[PDB]
Amino acid sequence: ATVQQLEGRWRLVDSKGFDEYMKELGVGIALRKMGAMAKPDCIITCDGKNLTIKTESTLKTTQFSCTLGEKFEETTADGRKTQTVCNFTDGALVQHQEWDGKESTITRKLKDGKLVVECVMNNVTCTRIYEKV
Ligand SMILES: CC(C)c1nc2ccc(Cl)cc2c(-c2ccccc2)c1C(=O)O
């Protein structure tokens, strides 16, 4: 298991719990409708400890870059300005976001050749699955 195994362009094939996660975040109706109906690609590139994650669809595209282990200001899809850290740990990329005394974790793992993305805030969870393209 290495962070490099997560590289490439990945296409969303299954979502569960995403709308609920967005309601927990407090996302408004315009963006929730967009997120319910987008089928984005995820594009992950990594060079050593440098990581970029771009999420791309007609409806909505976002991108961030970071150094693994380093705290940075991430502007999210829904416009939060979080203190984020990403680490590759026990075979998963773990992204922890902190803002206004709130927290959310997003994990990304390779399973059976598919990218599995899991999100949680206050026990409200989502699982999104991507196949490689
Ligand atoms: C971190 C992840 C679960 C995520 N969280 C979000 C949290 C809130 C919103 Cl409004 C969007 C997202 C979007 C996302 C970005 C573009 C198209 C569809 C979904 C994504 C995404 O797929 O990158």
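Numbering, chain A: per Swiss-Prot, residues 2-134 in sequence.
Cβ atoms are placed via backbone N, Cα and C, with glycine included.
Feature annotations, courtesy of Swiss-Prot:
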type: MUTAGEN; residues: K24 to A; note: Loss of ligand-induced nuclear import; when associated with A-33 and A-34
type: MUTAGEN; residues: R33 to A; note: Loss of ligand-induced nuclear import; when associated with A-24 and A-34
type: MUTAGEN; residues: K34 to A; note: Loss of ligand-induced nuclear import; when associated with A-24 and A-33
type: BINDING; residues: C43, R109, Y131; note: N-eicosanoyl ethanolamine binding site
type: BINDING; residues: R129, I130, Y131; note: (9Z,12Z)-octadecadienoate binding site
type: BINDING; residues: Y131; note: hexadecanoate binding site
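Annotated features taken from Swiss-Prot, shown on the structure.
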{"residue": "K24", "record": "mutagenesis position", "DSSP (3 states)": "helix"}
{"residue": "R33", "record": "mutagenesis position", "DSSP (3 states)": "helix"}
{"residue": "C43", "record": "N-eicosanoyl ethanolamine binding site", "DSSP (3 states)": "strand"}
{"residue": "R109", "record": "N-eicosanoyl ethanolamine binding site", "DSSP (3 states)": "strand"}
{"residue": "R129", "record": "(9Z,12Z)-octadecadienoate binding site", "DSSP (3 states)": "strand"}
| Nearest of the recorded positions (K24, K34, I130) to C43 (N-eicosanoyl ethanolamine binding site), judged by Cα-Cα distance | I130
| field | Closest of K24, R129, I130, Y131 to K34 (mutagenesis position), Cα positions, recorded positions only | value | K24
| said: Fewest other C-beta atoms within 10 angstroms of its own C-beta: which of the recorded positions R33, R109 fits that? | reply: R33
| note | Candidates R109, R129, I130, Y131 (binding-site residues); nearest Cα to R33 (mutagenesis position) turns out to be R129
| query | Given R109 (N-eicosanoyl ethanolamine binding site) and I130 ((9Z,12Z)-octadecadienoate binding site), what distance in Å do their CA atoms have, once rounded to a whole number? | reply | 10
| note | Those same-chain residues, other than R129, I130, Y131, found with Cβ within 8 Å of the centroid of the (9Z,12Z)-octadecadienoate-site Cβ atoms are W11, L13, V14, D15, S16, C43, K115, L116, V117, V118, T128, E132
| field | Nonlocal neighbours by CB distance (under 8 Å) for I130 ((9Z,12Z)-octadecadienoate binding site), same chain, sequence gap 6 or more | value | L13, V14, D15, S16, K115, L116, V117, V118
| request: For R129 ((9Z,12Z)-octadecadienoate binding site), list the number of other Cβ atoms lying within 10 Å of its Cβ atom. | output: 22
| request: Report, in whole Å, the straight Cα-to-Cα distance of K24 (mutagenesis position) from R129 ((9Z,12Z)-octadecadienoate binding site). | output: 16
